[PDB]
Amino acid sequence: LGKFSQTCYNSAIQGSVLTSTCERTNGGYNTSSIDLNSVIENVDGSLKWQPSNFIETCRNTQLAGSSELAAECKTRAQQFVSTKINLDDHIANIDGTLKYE
Ligand code: NA
Ligand code: NA
């Protein structure tokens, strides 16, 4: 539920990054930044908060075969339907370590 702006000042945005100077519980101020690239997305030209983790609206996640993520997920109509996504689309082996591409 946020409300940072109420107890912060000198807020600015540069690219995807918010910086602000915010009141500590016990009197001081601290300047910090948050990168909004992980929490906001462009949907057809409108900035939207990114949905909560898919694990909150999906169940029975499994690996199907060698690279498919399979689950049942809630539609906006609140019904569960079967869905799958090929993790080979974007998950790479970078020298022994799994990395998102
Ligand atoms: Na500071
Ligand atoms: Na700081």
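Think of each number as a place in line: the chain as shown, counted from 1.
Using N, Cα and C of the backbone, Cβ positions are placed for all residues, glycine too.
Pulled from Swiss-Prot:
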MUTAGEN   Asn30 to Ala, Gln or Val  Prevents N-glycosylation upon overexpression in yeast without changing anti-HIV activity
MUTAGEN   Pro51 to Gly  Protein is mostly monomeric and has wild-type anti-HIV activity
MUTAGEN   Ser52 to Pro  Protein is exclusively dimeric and has moderate anti-HIV activity
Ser52 (mutagenesis position) to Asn30 (mutagenesis position) - Cα separation in whole Å: 28
Separation of alpha carbons, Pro51 (mutagenesis position) and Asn30 (mutagenesis position) (Å): 29
Among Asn30, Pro51, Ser52, the mutagenesis positions whose C-beta sits under 6 Å from ligand 1: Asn30
Cβ under 6 Å from ligand 2: qualifying mutagenesis positions of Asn30, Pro51, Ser52: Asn30
Neighbourhood of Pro51 (mutagenesis position) by C-beta distance under 8 A, where only residues 6 or more apart in the same chain count: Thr57
Neighbour count (Cβ, 10 Å) for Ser52 (mutagenesis position): 8
